[PDB]
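Participant: Below you will find the structure I want to go over with you.
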Amino acid sequence: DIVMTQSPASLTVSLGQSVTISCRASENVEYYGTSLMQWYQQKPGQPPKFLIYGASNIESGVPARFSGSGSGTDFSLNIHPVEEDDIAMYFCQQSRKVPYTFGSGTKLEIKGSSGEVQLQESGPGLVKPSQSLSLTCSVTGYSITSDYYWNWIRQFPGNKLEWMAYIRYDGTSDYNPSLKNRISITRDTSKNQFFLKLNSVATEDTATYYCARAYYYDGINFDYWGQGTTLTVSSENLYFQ
Amino acid sequence: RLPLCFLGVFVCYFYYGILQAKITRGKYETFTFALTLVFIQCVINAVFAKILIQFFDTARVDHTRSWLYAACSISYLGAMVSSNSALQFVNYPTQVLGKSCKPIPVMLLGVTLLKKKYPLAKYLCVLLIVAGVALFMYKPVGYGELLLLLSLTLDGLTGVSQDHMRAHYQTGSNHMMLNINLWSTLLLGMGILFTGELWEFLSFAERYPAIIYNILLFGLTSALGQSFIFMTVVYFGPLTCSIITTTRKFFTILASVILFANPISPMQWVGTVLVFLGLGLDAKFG
Ligand SMILES: Nc1ncnc2c1ncn2[C@@H]1O[C@H](COP(=O)(O)OP(=O)(O)O)[C@@H](O)[C@H]1O
């Protein structure tokens, strides 16, 4: 699968300076002259925020400070008038192939230091290894039978995102080919929920699981995200700690 | 890829035209059921596209919105019906040469709507190709040319819709073909049922069952062509498909004339040399 590499692991910049973050794909990510690239911004302890799609189109409502550029296998995100607001981690995602991938993440830091869709995730906080697990994302303020993809994603320690799977309102579902044999995504329209089931979770599955709503346009864009639910797989019970 | 697509589309559509002429001009009574013929062609093409998807492209998941396919289908049907009405109202050769001028409207509509920008070399090459093809075809008051203009406009709109679909949804060729053909089949079936031609055609077929054979064969040919055409639509874009279609018609006419040894008028010589010049310039910078 395509592997995205972000050259600067962490960038130290001053207020008002222009910052450029580079992303590179292992393979060409252009499909008929359009680059299927997305840029997201994740503040600490918060779900990633959708910023750019197509490597050049700024999402509506985003400040004009952000801009995208590049093509082929090299892309860049530019913020000329950086302020305190845009201090976070930045991720580059490719929608060229079914296993959508996110970059390692670039951290930015300063020197001297009913009207929308609501999603809520629930699931056990601690699980022993090899025990089947099931997380439930409940949607309020919207119906999951309308035109929107509903995706399950997870973030490991170290902020390495990984798109698990998704289900479309038509019921058509797609999975990460790596995990297609281990996980299963289902939905229940009566309660307006969708569930992700994992079989024989191992210690490597410890992560924060998000349920997001995405619309496909020049690639899949996870505009709306849930608040994330932690999941810790351990061989011992966590008590008095 | 381009030579393969050119060869395949040329031969398949040559046989398609042969079969269409054989079916229409059989004179078994007279065949006045063009609409149901197009309906059968669309149904067969849709079935073929479904087979191709099931056997080759199972992994892919379509992302295109249904309304886009509906719009493309209605535009294509409008173009077809306008062209047929113009042919009814105007002599056959004029309709042919008018339909040969597809690239100009396709490019103009694309520029106006999608805001695409082309180098002036492409502009000159397309203009020269179109002019040469028109000149080579026989060249010698309204209310019949307006229908041809409307058909050209609808073809350009279809090209714009296909370009937008492939650009912003990465629509696969097979999925695009299947969906467009399904919507076209629905609309044509509704029209046939309303107009009542279904029953007349069914009685005509029952009276002369042999027609069925040819029809089926005829339909099959169309399927193959559409495949290649849609491939050319996705890999290279609607403008390249339009240019390919126009050039294929020109080459077919040139081959038929030379086979018949019809005295090639000097204007036709200028037309062919212009077509070659434009094609070569486009290829050198394509
Ligand atoms: N841009 C396009 N999009 C979809 N289909 C196309 C396009 N260009 C050509 N085709 C298909 O190829 C066929 C070419 O037919 P054509 O030779 O133009 O008929 P005519 O000679 O009566 O004008 C059409 O039936 C059409 O379905």
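Numbers in chain B come straight from Swiss-Prot, and the residues shown are 13-40, 47-158, 169-314, in order.
Determined via electron microscopy, 3.1 Å.
The backbone N, Cα and C atoms fix where each Cβ goes, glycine too.
In Swiss-Prot, the entry for mutagenesis B:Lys117 to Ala states: Loss of ATP:ADP antiporter activity. The structure shown retains the original residue. Quoted from Swiss-Prot for the published mutagenesis B:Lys120 to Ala: Loss of ATP:ADP antiporter activity. Under its mutagenesis annotations, Swiss-Prot gives B:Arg276 to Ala the following note: Loss of ATP:ADP antiporter activity.
Looking at the shown structure, can you explain where the listed features end up?
Facilitator: Taken residue by residue with DSSP, B:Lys117 (mutagenesis position) is part of a helix. Within 10 Å of the C-beta of B:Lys117 (mutagenesis position) we count 19 further C-beta atoms, all protein chains included.
For B:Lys120 (mutagenesis position), the number of other Cβ atoms no farther than 10 Å from its own Cβ, over all displayed protein chains, is 25.
DSSP assigns B:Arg276 (mutagenesis position) to a helical segment in the three-state reduction.
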Participant: Given 6 unmodelled residues, what's the whole-number Å distance between the CA of B:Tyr40 and the CA of B:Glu47?
Facilitator: 6
Participant: Run through the Cβ atoms and count how many others sit within 10 Å of the one on B:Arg276 (mutagenesis position).
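Facilitator: There are 16 such Cβ atoms around B:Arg276 (mutagenesis position).
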Participant: What Cα-Cα separation, expressed in whole Å, is found between B:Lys120 (mutagenesis position) and B:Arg276 (mutagenesis position)?
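Facilitator: Here the two Cα atoms lie 13 Å apart.
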Participant: If one measures from the C-alpha of B:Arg276 (mutagenesis position) to the C-alpha of B:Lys117 (mutagenesis position), what distance in angstrom results, rounded to a whole number?
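Facilitator: Roughly 13 Å, rounded to the nearest whole number.
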Participant: Of B:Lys117, B:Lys120, B:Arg276, listed as mutagenesis positions, which ones have a Cβ less than 6 Å away from ligand 1?
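Facilitator: Among B:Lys117, B:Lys120, B:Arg276, near ligand 1: B:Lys117.
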Participant: What is the Cα to Cα distance in Å between B:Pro158 and B:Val169, where a stretch of 10 residues has no coordinates?
Facilitator: 14
